[PDB]
Structure formats: C-alpha cells, structure tokens
Amino acid sequence: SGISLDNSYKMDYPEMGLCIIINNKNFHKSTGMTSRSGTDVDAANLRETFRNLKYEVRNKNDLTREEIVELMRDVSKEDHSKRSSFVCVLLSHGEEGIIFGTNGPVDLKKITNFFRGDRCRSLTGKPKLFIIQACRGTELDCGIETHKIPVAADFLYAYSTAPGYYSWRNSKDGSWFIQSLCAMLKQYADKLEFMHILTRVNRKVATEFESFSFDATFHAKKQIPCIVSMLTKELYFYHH
Amino acid sequence: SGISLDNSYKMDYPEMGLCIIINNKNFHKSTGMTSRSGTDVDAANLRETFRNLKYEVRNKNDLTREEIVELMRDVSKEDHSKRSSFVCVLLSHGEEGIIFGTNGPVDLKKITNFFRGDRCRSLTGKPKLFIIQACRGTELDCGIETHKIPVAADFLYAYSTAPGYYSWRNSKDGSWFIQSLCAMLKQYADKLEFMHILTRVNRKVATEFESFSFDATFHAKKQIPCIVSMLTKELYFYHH
Amino acid sequence: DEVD
Amino acid sequence: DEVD
Ligand code: NA
Ligand code: NA
C-alpha cells in the first residue's frame, strides 16, 4: 500500500470500550459530607453522551471506598483486547489527589494504578481517560473582568478544576464542568480531536459560569478546568 | 464582513512575546545539589528554537531563588500589550511543585502567580506557557515492553515528566524532554496546533529514550512528559 | 451553586 | 543519563 501515518490512536477496534460512571450522591452521615444535589443530572447526561459515542456504559451509584477499589480492580482484570479505549468518570467530593467513597477517601493513584501499562496489558498502548468532577482543595477563583513504553503513558485526566481549587456544582443544572463537557462532546466529537474538544470545554466553563451566593465568601467566583495529558497520540472518537 | 470564528488565540500582535529561559547549572555547595551537565545544550537549543518562532529570548544563568522571584516579578510588570503570548522555561533541579534556585527552592506557584489574569493585565486573555525541565519527585518508571474569566485561565504547563517522577537529563545530549520539544517545534510549529505538537513530544520521549546505568536502581527506566492545560483556545505559532 |  |  501507500504511505501510512500513525499520529492517532486506533479507534476502530470492534468496541469503543467501557465507560464506567461512579456517581456518589449520598454519603454516610459519620463522614460529615453533604448530599451532592444535581449529580444525577450529570450522571444521566454522561450516560447518554457516551452511549452515543458507542461506549458500553456502566453506571454505579453511592459506592463505598472499598466498592470503588474492588470495582476498578475487577474492571482492570477484564479482557479489553477488542476495545479501543477506556473511560472512567468520577463524580464525588474530593481533595487534591483524592475522591470520596460514601464512607471515606480513595487515593486517585490507587484507582488509576490498576490500569498502568504493565498492570492492564489489554489496555497497553490504548487511551485511558479519567474524568473527575470533584474538588481539588478549597481555593476560590475571584476572576478578572475583561521497545518499552512508560507504564504511566496513555493516560488522560480531565479535571473539572485547577489544582488546589474548589469545583462548582449546580443543584438544578448539574456541575459546570460535566454539563459543558457533554455539550462539547455532543457538538464536536465527530469533528475535533479530543484535546481540542476539552479546550472548548475549558472556554465554556471559564466564560459562561459564575457562582451566585448570599455568602460573600462564595459569591461571584469562577472556574477553569484542567486537562492533564500523558497521551502519546491524537484521539478522535470517530474513524475512517 | 463574513462569518467569523474565534477558536484560536490571536497570535498576530506586533510581537510574539518574551521567552525567558532560566538555566540553572551550578548550585551553591551548601545545597548539596549536583551540577546539571548537559543543561547548556538545552538552553542553546531553546534559544535558537524560540528565536526562529520570533520570540524575544532572554537567557539567564545560575540564578538564586531571590533572583528568580525578582526576575519574574519584574517581567510581569512590563507592558506586554503588543505581545501575543508569554513563555518561561525553567531548567533546574526540582521536586513536586518546586524548582531550585542555586541556593534553595522556589514554589512554582510563586513564579506563576505573578502572571495571573488579575495581576498581569497586559497578558490577560493571552497564553502563558511554562515549560519545566526538573524532577517532580523520586519515582522511576520501569516501563512495559510492547464578563469575567478565571485568574488561573490561559496557563499551560509543559512538564518534562509525570507527577511524582524523576526527570532524565543526558550529560552529552541534553534532557530527553527539551531535546524532543525543540525537535518537534522545529518540525511542526508551522503545521500543528500546540497541544498536538506537545503530544508528538510525549510520544518521542516515551518511545525513543531509555536510561542506561551501571546502577540497577536507575537502569532501563522510561519517561512520559505531562501536558497541563488551562488554555481556553487553540494555539498556533503561525498566523494567516 | 454548591462546591464539591 | 542523570536525574534532575
Ligand atoms: Na464543575
Ligand atoms: Na527530560
């Protein structure tokens, strides 16, 4: 045949892959964590959005830290040989590097380590996407008026917010990040490379949202999401 | 006029902008930090590479922590109104979130905070790029065989390595990351959007480099760089 | 609006 | 090869 290029991940395996959505709304009272109003809107939007991208979606609700770890372990031990990619969405309370089970925290590292190039061989060389709607701390953005590969390769973290910052969720509409992400995937997944879709998401969250609160501390605040890419190729959800 | 789109940063200001290169090779003996052999190769390559992208390059060598902070403060207080962007390259020892002056550590946050949307108004809305060749910890990758905007918006961090990991520098050839970055900029800056250039850099570092050491602990190790984007638009170094 |  |  003629000249070939390999600048993009192979996304024409028989299956696009799994999309695991962990939707933590209700937390054990002893943790002192609030109910996450609006997160069901997020979970439903994600399910439909990734369904239409032809992902095998599994929704899980209100998982303990133990259940999250066993779920991730089990999923990483499935045979993904006929799958192009893997997607995990985490909707919960969080801190920097941490997501909450209903009864306490899980290190994100513990979750993502299961999918290392050396620990999940049927996903080696394939994009592994972690989409995280959770706080990464307590900072508020006041805004301004205008032969081997690394085991850590081929991960992408789409964080809802910058390191150290709160992340915003609307109880009626869903989280700023997830609602923007689904919108941009709906509009552009048949048109743009994934980093460029996520960049549109950054702009949408940055420009169209601002918090409203009776509490001065929490009023008129802004958010920028944070794309963290260890990918080695371009990612298009479609194929020729 | 006809229909317009604004998905890409305006890069046709009279000037592309500054490229500040901080090249720390020699450290005060009391710090116990080694001389960074090969870093001059990096600094020279960066200077030439960004010169050809039409950046106003300033090279600075062997700066104390105090000099780094005063340099960044002063640069952020310049008038960047006629400049499209800002680039800062840091070549030094480091740990997670930290870069070393010749006499001790500087928080990266302290450096980047000067350029916040609310603190450097002539760079508000413009891409601010921080390119960092330094360790982010001590992990080794064993590999596997095959009306307002946020003040934190419009930053891009091109890290040489994944969070928590060592970063590799060759004493003869320069660092894996910087040599790959310059190569991909030379080849693709007139062709590809910046995230796609950096993705080529990820692949090059991931596939073409592996450490050689007489010390088993440090032998046969791999590296993946880490793109952290808070950008809100696509970035092309050229313009129509 | 609420924080996570 | 050396680490930073
Ligand atoms: Na959000
Ligand atoms: Na490097």
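Every residue number used here counts from 1 along the chain in the order it is shown.
Quick check of the header: X-ray crystallography, 1.6 Å.
Using N, Cα and C of the backbone, Cβ positions are placed for all residues, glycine too.
These come from Swiss-Prot:
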type     : residues                                  : note
ACT_SITE : B:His93                                   : active site
ACT_SITE : B:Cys135                                  : active site
MUTAGEN  : B:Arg169 to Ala (Swiss-Prot position 207) : Abolished ADP-riboxanation by C.violaceum CopC
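Comparing the recorded positions B:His93, B:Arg169 on other C-beta atoms within 10 angstroms of each C-beta gives the minimum for B:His93. Checked against ligand 1, the recorded positions B:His93, B:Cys135, B:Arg169 give no residue with a Cβ less than 6 Å away from one of its atoms. Remark: B:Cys135 (active site) has B:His93, B:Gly94, B:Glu95, B:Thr161, B:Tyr165, B:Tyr166, B:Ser167 as non-local neighbours, by Cβ distance under 8 Å and separation of at least 6 in sequence.
Missing segment of 10 residues between B:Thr146 and B:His147: the endpoint Cα atoms are separated by 50 Å.
B:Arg169 (mutagenesis position) carries a strand DSSP state (E or B).
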